[PDB]
Structures are given as structure tokens and as C-alpha cells.
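Engineer: I have a structure I would like to understand better, so I am pasting it below and will then ask my questions one at a time.
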Amino acid sequence: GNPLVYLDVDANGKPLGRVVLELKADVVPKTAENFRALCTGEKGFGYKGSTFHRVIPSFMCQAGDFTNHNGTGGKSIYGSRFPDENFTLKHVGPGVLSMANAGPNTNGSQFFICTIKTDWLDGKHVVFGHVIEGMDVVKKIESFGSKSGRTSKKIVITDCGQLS
Ligand SMILES: NCCOCCNC(=O)[C@@H]1CCNC(=O)/C=C/C(=O)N2CCC[C@](Cc3ccccc3)(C2)C(=O)N[C@@H](Cc2ccc(-c3ccccc3)cc2)C(=O)NCc2ccccc2CC(=O)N1
């Protein structure tokens, strides 16, 4: 069974609802497990309390920098960084869940949820899941973004975890 995880998201303290994500452990098990564990917080750190720090309408919503909150930080469950597992899955459309990075083999904790097909990221960012519920919440997040990526409200992952 591919793991299912959830993000409960707020904007300036107001709940937006829940996003449920299927993690494709059947294709990218190491990357899926990193994200699963960062949702549960079982290593003592993870996504709870962190923000969507870069949100660009008609592109993607990026989150997961729980150390620096600005797109420079984070860490994986495997040490600071881990290599690109594979590029099997493509950025096919809205709801794709993929690893942010700073170049090859720089996966940590930062991730993004696409709101469009982002084919120019294929082969550069490791796709590892998909939204199965709460795409409307993703669109709410997107609506607080801007062309620069700066957000107009503080978008926080209030809670997160695994659904079992
Ligand atoms: N129809 C047209 C629609 O088209 C719109 C098109 N725009 C597009 O395609 C654009 C075009 C190209 N600009 C960009 O690369 C934008 C960059 C940007 O904002 N920086 C602000 C944040 C910092 C920087 C630079 C920096 C500084 C310190 C350390 C590392 C890098 C730059 C960054 O690079 N930080 C990573 C994120 C990350 C992830 C993991 C780590 C890590 C840390 C610790 C341990 C392990 C890992 C560090 C940083 C970033 O943010 N990566 C960019 C990115 C993130 C997510 C998805 C996709 C993209 C590509 C994109 O954004 N591509």
C-alpha cells in the first residue's frame, strides 16, 4: 500500500482545510519515505509548523524549509541531503508532488505541489506523489501567492501526519 499523508493548512491562522497526498513508494520508495517521516515528525523534525514560503500562481506551491523558512534550508531524514532517486514520474499536471532542490542530488525536505503541468522540471526534480483530496485547498494556497513567490498571508502547515 502506497502511504497516504495529510497536510492541514492555515492562512494567518485561519484554516483552509486538508490536503491528502498519495506517496508513490511503489516507484520512489526512498523519497516517499522521507516525506512520510517528515509528515509524522518521527525523527523529531518535519513539516508541522512550517510554511509554504514560495507560492507562484500558475506554477506551484513550495514548502518544507523548516530550518530557514525561505527556500535555503531544511534537511532530509537521511542526513542533510540525498541523491535524486529516479526521474520516472513526470510533472504531468495539477496536484503533482515533487522535490524542490538546488541542482542535482540536493534533496532535503523542501517540496512543491504543482498547479499546472511543469514539464521543464522533468528530469530535474524527483516527482514522488500526487494530491488525491483537497486540490481546492491547494488552489486556496496558490491564491495567496504572487509572481515573485512572496505570499500575502503566512501559509502554515498547522498539522500533518499519516493516514492509516
Ligand atoms: N508557464 C510558465 C510558468 O513558469 C514559471 C517558471 N519558473 C521556473 O521554472 C524557475 C526558474 C529558476 N528559478 C529558481 O530556481 C528559483 C530559485 C529561488 O526561488 N531561490 C530562493 C531560495 C534559494 C535558492 C538559491 C539557494 C540558496 C541557498 C541554498 C541553495 C539554493 C534560490 C534556491 O534555488 N532554493 C531552491 C530550494 C532548495 C531545496 C533544497 C535545499 C536543501 C537544503 C538543505 C538540505 C537539503 C536540500 C536548498 C534549496 C529552490 O527554490 N529551487 C527552485 C524550485 C523549487 C521548487 C520547484 C521548482 C524549482 C525550479 C524553479 O523555481 N524554476
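Quick note: numbers on chain A are straight from Swiss-Prot, i.e. 44-207, in order.
How was it done? The header gives X-ray crystallography, 1.5 Å.
Just so you know, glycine gets a Cβ as well, placed from its N, Cα and C.
According to Swiss-Prot, the protein has these features:
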| type | residues | note |
| --- | --- | --- |
| MUTAGEN | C203 to S | Blocks Ca(2+)-induced mPTP opening and reduces hydrogen peroxide-induced cell death |
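Show me how these features fit into the structure around them.
Structural biologist: Under DSSP, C203 (mutagenesis position) is assigned to a strand (E or B) in the three-state scheme.
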Engineer: Using a 10 Å radius around its CB, how many other CB atoms surround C203 (mutagenesis position)?
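Structural biologist: Counting Cβ neighbours of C203 (mutagenesis position) within 10 Å gives 23.
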